[PDB]
Amino acid sequence: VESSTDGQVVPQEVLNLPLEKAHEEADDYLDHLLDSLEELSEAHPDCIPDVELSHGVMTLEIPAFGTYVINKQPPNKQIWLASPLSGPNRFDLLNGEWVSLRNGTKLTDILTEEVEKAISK
Amino acid sequence: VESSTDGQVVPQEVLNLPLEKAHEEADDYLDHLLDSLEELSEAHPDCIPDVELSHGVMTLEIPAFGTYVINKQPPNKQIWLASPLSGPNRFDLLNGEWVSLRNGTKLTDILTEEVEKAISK
Amino acid sequence: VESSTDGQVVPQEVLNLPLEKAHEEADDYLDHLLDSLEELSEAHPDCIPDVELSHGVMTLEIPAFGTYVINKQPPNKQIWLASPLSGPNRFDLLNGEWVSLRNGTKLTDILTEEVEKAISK
């Protein structure tokens, strides 16, 4: 912070508030997904045995197709999908939902399709 | 730069031009805002006493509501708004203007609304 | 990776697959451009003598106008165009194509226009 400034704001009532860092919107998504997908992991006739979430990396075992990988990524566009079925994709917010850079389809919809394509068989 | 290359371009007439780094488009915005909002800071019946701009952090005192914070942020989407009234938001360029990732509304419009919501009282 | 975790996935059949890092979509573009623009560099009546590509920096000599520079850039929006004719611009993916943050026009189209504006004279 080289400007030789002596003191900007400290206009306390920013700093005397119940203050809080933001939460990566990608981080937010992966949580709403971890326990929404492990609440699906209940009604598997057998065939979605595991979801695990590391450090912004999510693995999803689905033996019917092979194993999904879902990632926090540096931009150029963020959130990464590696699907054993539909291939690789990446996603950024448009209007509150996560959308493919490729064609602009929701990954929320791509998971739905592919998860319930599995409940069938 | 490990490619063992000996010399690419130096096609001078890029380098013999009146040359210049770009300016962060967020940086550009915060300036057009600092002196547009301190030219509003004149016609306050009392109630917007201070704007200060550090190092891509802007504070705006508005005692009616509490204190605004406006930030340069690493992407996932850039420019950050912490409003004492409307809450937190983040914004990226769409077509030359700065737009909310949440719903795509202009922050240019959100400030307008909230600044002049204040001139009233 | 400080969580004291002992072992997440290793669900091999991610790791026993023919695996592969992704390729920057900007990197992809600059290649499809290097050899598409050096296949134009053939039918120059004289006037586009050189294209060179370093490390995600591309130079394009076009003596009629002066020299183009095309860059891989950290986001806030990515891929950078410095045109001797149309000025500076930056571009992000929308739906699989590279689009100006300023007004949303394709750079693919901006090069076309300016390259063939040159074949003429």
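Note that chain A is numbered according to Swiss-Prot, with residues 52-172 shown in order.
Heads up, the Cβ atoms here are built off N, Cα and C, so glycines get one too.
One entry in Swiss-Prot concerns the mutagenesis experiment A:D79 to A. Its note says: Nearly abolishes ferroxidase activity, slows down oligomerization, impairs resistance to iron-catalyzed oxidative stress, no effect on Fe(2+) delivery and cell growth; when associated with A-82. Record note (Swiss-Prot), mutagenesis A:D82 to A: Nearly abolishes ferroxidase activity, slows down oligomerization, impairs resistance to iron-catalyzed oxidative stress, no effect on Fe(2+) delivery and cell growth; when associated with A-79. The unchanged residue is displayed. Among the sequence features in Swiss-Prot, the mutagenesis site A:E93 to A is noted as follows: Impairs resistance to iron-catalyzed oxidative stress, no effect on Fe(2+) delivery and cell growth; when associated with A-97 and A-103. Experimental mutagenesis at this site is recorded by Swiss-Prot as A:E93 to A, annotated: Impairs oligomerization and iron mineralization. A:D97 to A appears in Swiss-Prot as a mutagenesis experiment; the accompanying note says: Impairs resistance to iron-catalyzed oxidative stress, no effect on Fe(2+) delivery and cell growth; when associated with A-93 and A-103. Under its mutagenesis annotations, Swiss-Prot gives A:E103 to A the following note: Impairs resistance to iron-catalyzed oxidative stress, no effect on Fe(2+) delivery and cell growth; when associated with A-93 and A-97. The note that Swiss-Prot attaches to the published mutagenesis A:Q129 to A is: Impairs cell growth and lowers aconitase activity. Among the mutagenesis experiments that Swiss-Prot reports, A:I130 to A is described with the note: Impairs cell growth and lowers aconitase activity. Among the mutagenesis experiments that Swiss-Prot reports, A:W131 to F is described with the note: Lowers aconitase activity and no effexct on interaction with ISU1. In Swiss-Prot, the entry for mutagenesis A:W131 to A states: Impairs cell growth, lowers aconitase activity and strongly decreases interaction with ISU1. The structure shown retains the original residue. Annotation of the mutagenesis experiment A:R141 to A in Swiss-Prot: Impairs cell growth and lowers aconitase activity.
Known features from Swiss-Prot, placed on the structure.
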residue	record	Cβ within 10 Å
A:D79	mutagenesis position	11
A:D82	mutagenesis position	12
A:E93	mutagenesis position	7
A:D97	mutagenesis position	7
A:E103	mutagenesis position	16
A:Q129	mutagenesis position	23
A:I130	mutagenesis position	26
A:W131	mutagenesis position	19
A:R141	mutagenesis position	22
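In sequence order, the mutagenesis positions near chain C (CB to CB under 8 A) are A:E103, out of A:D82, A:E93, A:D97, A:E103, A:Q129, A:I130. Listed mutagenesis positions A:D82, A:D97, A:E103, A:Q129, A:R141 compared with chain B at a CB cut-off under 8 A give A:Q129 as the close ones. Rounded to a whole value, the Cα-Cα separation of A:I130 (mutagenesis position) and A:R141 (mutagenesis position) is 6 Å. A:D82 (mutagenesis position) sits 15 Å from A:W131 (mutagenesis position), taking the Cα positions as reference. Separation of the C-alpha atoms of A:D97 (mutagenesis position) and A:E103 (mutagenesis position): 17 Å, rounded to the nearest whole number. A:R141 (mutagenesis position) sits 5 Å from A:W131 (mutagenesis position), taking the C-alpha atoms as the reference points. According to DSSP, A:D79 (mutagenesis position) sits within a helical segment.
Taking the C-alpha positions, the distance from A:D79 (mutagenesis position) to A:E103 (mutagenesis position) comes to 16 Å.
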